[PDB]
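A.B. asks: The structure is given below, and queries will be raised subsequently.
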Amino acid sequence: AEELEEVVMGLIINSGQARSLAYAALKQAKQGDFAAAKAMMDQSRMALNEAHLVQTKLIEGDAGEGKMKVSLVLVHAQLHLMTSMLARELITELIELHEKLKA
Amino acid sequence: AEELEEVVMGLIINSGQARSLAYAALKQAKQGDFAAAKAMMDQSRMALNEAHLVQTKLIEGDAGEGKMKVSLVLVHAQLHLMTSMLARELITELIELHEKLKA
Amino acid sequence: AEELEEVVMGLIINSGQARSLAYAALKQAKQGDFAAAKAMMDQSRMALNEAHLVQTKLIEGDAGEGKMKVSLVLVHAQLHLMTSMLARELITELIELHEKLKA
Amino acid sequence: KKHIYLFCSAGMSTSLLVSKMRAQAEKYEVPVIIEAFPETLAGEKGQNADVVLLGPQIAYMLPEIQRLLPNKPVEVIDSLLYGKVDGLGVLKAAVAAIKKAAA
Ligand SMILES: O=[P-]([O-])[O-]
């Protein structure tokens, strides 16, 4: 719907940017730049946190259209957000490994 | 619905616990405790297996409400289960890498 | 529906094969076979790319049944495709790490 | 206005209970704000609640949440009231926990 739909687009974009930053963070690690990697990870986390917060509201008040049924787009945002958050967490682990690899 | 809804909550919680155990398993690896890591992964796998089995039933008999349409929640469970299962598998690989790193 | 349903099955299978190839690619890396790993990742990517392309069409023309509502299966394909693509990308990173581990 | 915060894994299945509680609070002019959150935020969000309610699936976490929020009344939602989605009943239990807490 109007906002919900436009909001989902924002969430999808936000989730996409989050992943983008995460991969970029990893790239920094490959260059041996732990400082930049750490900074990029932090920002990515913050972006996800804000996105997750918005989704939380979208799940708490998912009612309105019907009793049992909920907004369909909720999944689209959840799918993107869940994937991005998971990827970012794993990427964080991968970056930590790069640090252990010494490089 | 009654059970399906309560069942999904259980699946979501189970999936969440599975991931929690998986991350905990990884943490054990970081401490250089391969034995505890291995044990944690095994339990995590078993938890998912049981969760997946329940979902399998929820997908085989997803009919009832309508012909083409299926239970909407099937996705809340699939999304969480798919994410958790994938996370664990990757985490398992990450743990194996820690073992190769000698530490 | 007829095609959409059969198409989703193909996408799910394709996504599954993609992951299968990806894990196999990783296995090759563990055996110290970087050449075979690289080849397997490339094929996996191509499989995903073709699958993603098909999904793109399935999202651009997701209309027809109703205004706001879209094909339910779209998620099913998206969930599998998103998970497979993400997994493969992370696996690629994992393989690169194996290369850095020298082995 | 008192803050009643409910926790579960993702914040959905409880989302339906939250919407019914809000309806009841409006019908009887109870000055409360009701929000659902995933269990991962119990420590971060709980600090601002006037009463913390745990979903029946996360009852085993009660002792941990009590130690995390030693200055807040924390309790598990009755499983029957929860399963039945009794917005009025749960609203009553929450107001009670607040009163029994202020004296
Ligand atoms: O969001 P939830 O019902 O675990």
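Since chain B takes its numbers from Swiss-Prot, the residues it shows come out as 14-116.
Recorded method is solution NMR.
From the backbone N, Cα and C atoms, a Cβ is placed for every residue, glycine too.
Quick paste from Swiss-Prot:
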type	residues	note
ACT_SITE	B:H89	active site, tele-phosphohistidine intermediate
VARIANT	B:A14 to V	In strain: ECOR 1
VARIANT	B:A52 to T	In strain: ECOR 61
VARIANT	B:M59 to I	In strain: ECOR 50
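Help me understand the surroundings of these features in the structure.
C.D. replies: In the three-state DSSP scheme, B:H89 (active site, tele-phosphohistidine intermediate) is classed as helix. Within the same chain, residues at least 6 positions away in sequence whose Cβ sits under 8 Å from that of B:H89 (active site, tele-phosphohistidine intermediate) are B:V21, B:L24, B:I25.
Around B:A14 (variant position), a 10 Å sphere centred on its CB holds 12 further CB atoms from the protein chains shown. In the three-state DSSP assignment, the secondary structure recorded for B:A14 (variant position) is coil.
Secondary structure at B:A52 (variant position), as computed by DSSP, is helix.
Within the same chain, no residue at least 6 positions away from B:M59 (variant position) has a Cβ under 8 Å from its Cβ.
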A.B. asks: Starting from the Cβ of B:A52 (variant position), draw a 10 Å sphere and report how many other Cβ atoms land inside it.
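C.D. replies: 13, counting other Cβ atoms within 10 Å of B:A52 (variant position).
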A.B. asks: Cα-Cα, whole number of Å: B:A52 (variant position) versus B:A14 (variant position)?
C.D. replies: 36
